[PDB]
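These notes are about the structure you will find just below.
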2 protein chains.
Amino acid sequence: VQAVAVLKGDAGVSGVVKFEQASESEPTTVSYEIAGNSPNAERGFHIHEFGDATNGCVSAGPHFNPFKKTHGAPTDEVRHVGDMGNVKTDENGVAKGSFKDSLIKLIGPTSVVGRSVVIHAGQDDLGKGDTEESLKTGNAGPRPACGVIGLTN
Amino acid sequence: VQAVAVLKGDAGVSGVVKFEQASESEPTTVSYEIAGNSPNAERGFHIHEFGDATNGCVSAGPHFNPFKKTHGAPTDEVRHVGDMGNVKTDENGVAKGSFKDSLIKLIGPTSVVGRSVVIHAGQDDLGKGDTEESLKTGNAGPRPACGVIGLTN
Ligand SMILES: [Cu+]
Ligand SMILES: [Cu+]
Ligand SMILES: [Zn+2]
Ligand SMILES: [Zn+2]
């Protein structure tokens, strides 16, 4: 199964995120190329619950969290399903990379097809700050771009 | 279950299409409001197979057709699942309306979540012209706007 999200917004940030998963038990490979970010930075990257673009990136809602856990890093046990951590941008502000994840799925009751990917304007603190807010969003800040995850071939 | 697609493009046409279906057996209610079209016209309106926006409305692919039938009107027995016919635009070029459909589903193996809605620049001939092309696209022409169907609440 393959899926893709095209990230768009009004702030100069844009990109493509591709997902591939062969079967339900297998990890999903996530690959991305995002440009227009601050150079040499770490930026929060997550799957949000809704694929609703009627009000910019706001209507994407909270981090996708079917299991009602707190925000964490992708390697934490306690993490939202949608937590993909920070992506690193190079000196031209481009973030490009790929990783495998075993909580994100394109198949089955937790499928992220039809939901949204959001790239943030700030660094995700990976649920390690103080605030209650660190345990909800990682204090990653505004959402300059986002896209609905759709099926492809 | 509710879903929404925001139709966008570079041609002045834009809109929102909402879908609601309570359970798998129930009809899905489709409601839309699309502006920027030719005034007093009929325009082809369909669900296309892929929710891929990497190349405008082109990468949405063909009409969603899991059962391998020919193109038809929404009331025809032989019709693609994605065939929603023509929408009528008023004197200000706005198409606004709603209908129920029993082939389009948001639940189950034929779910349209993660696929695309496309509004065409021409009238759909409802598979009644001559050509082979009438039995494939309804000769509805270019795709000025489209959007991926995403989940909402
Ligand atoms: Cu986020
Ligand atoms: Cu079409
Ligand atoms: Zn989170
Ligand atoms: Zn068709």
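Here chain B follows Swiss-Prot for its numbers: 2-154, in order, are the residues you see.
Each residue, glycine too, has its Cβ placed from N, Cα and C.
Features reported for this protein in Swiss-Prot:
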{"type": "BINDING", "residues": "B:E43", "note": "Zn(2+) 2 binding site"}
{"type": "BINDING", "residues": "B:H47, B:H49, B:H64, B:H121", "note": "Cu cation binding site"}
{"type": "BINDING", "residues": "B:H64, B:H72, B:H81, B:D84", "note": "Zn(2+) 1 binding site"}
{"type": "BINDING", "residues": "B:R144", "note": "substrate binding site"}
{"type": "MUTAGEN", "residues": "B:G123 to K", "note": "Does not enable copper chaperone-independent activation"}
{"type": "MUTAGEN", "residues": "B:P143 to A or S", "note": "Enables copper chaperone-independent activation; when associated with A-145 or with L-145"}
{"type": "MUTAGEN", "residues": "B:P145 to A or L", "note": "Enables copper chaperone-independent activation; when associated with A-143 or with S-143"}
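Overlay of Swiss-Prot feature records on the structure.
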residue : record                 : Cβ neighbours (10 Å)
B:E43   : Zn(2+) 2 binding site  : 19
B:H47   : Cu cation binding site : 27
B:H64   : Cu cation binding site : 24
B:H72   : Zn(2+) 1 binding site  : 28
B:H81   : Zn(2+) 1 binding site  : 29
B:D84   : Zn(2+) 1 binding site  : 29
B:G123  : mutagenesis position   : 17
B:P143  : mutagenesis position   : 12
B:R144  : substrate binding site : 22
B:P145  : mutagenesis position   : 23
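In the shown protein chains, 26 other C-beta atoms lie within 10 A of the C-beta of B:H121 (Cu cation binding site). Of all the recorded positions listed here (B:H64, B:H121, B:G123, B:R144), B:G123 has the Cα closest to the Cα of B:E43 (Zn(2+) 2 binding site). Note: the Cα of B:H121 (Cu cation binding site) and the Cα of B:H81 (Zn(2+) 1 binding site) are spaced 16 Å from each other.
Compute the center of the Cβ atoms of B:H47, B:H49, B:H64, B:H121, which mark the site for Cu cation; besides them, the chain residues with Cβ within 8 Å of that center are B:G45, B:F46, B:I48, B:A61, B:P63, B:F65, B:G83, B:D84, B:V119, B:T138, B:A141, B:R144. Screening the recorded positions B:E43, B:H47, B:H81, B:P143 for a C-beta under 6 A from any atom of ligand 2 leaves B:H47. Cβ contacts within 10 Å of B:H49 (Cu cation binding site), excluding its own Cβ and spanning all protein chains shown: 24.
It is 12 Å from the Cα atom of B:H47 (Cu cation binding site) to that of B:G123 (mutagenesis position). The distance from the Cα of B:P145 (mutagenesis position) to the Cα of B:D84 (Zn(2+) 1 binding site) comes to 17 Å. In this structure the C-alpha atoms belonging to B:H81 (Zn(2+) 1 binding site) and B:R144 (substrate binding site) are separated by 18 Å.
For B:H64 (Cu cation binding site), the recorded positions whose C-alpha atoms fall inside a 10 Å radius of its own C-alpha are B:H72, B:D84, out of B:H72, B:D84, B:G123, B:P143, B:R144. With a cut-off of 6 Å between Cβ and the nearest atom of ligand 4, the recorded positions B:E43, B:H49, B:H64, B:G123, B:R144, B:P145 reduce to B:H64. Relative to B:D84 (Zn(2+) 1 binding site), the recorded positions with Cα atoms inside 10 Å are B:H49, the candidates having been B:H49, B:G123, B:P143.
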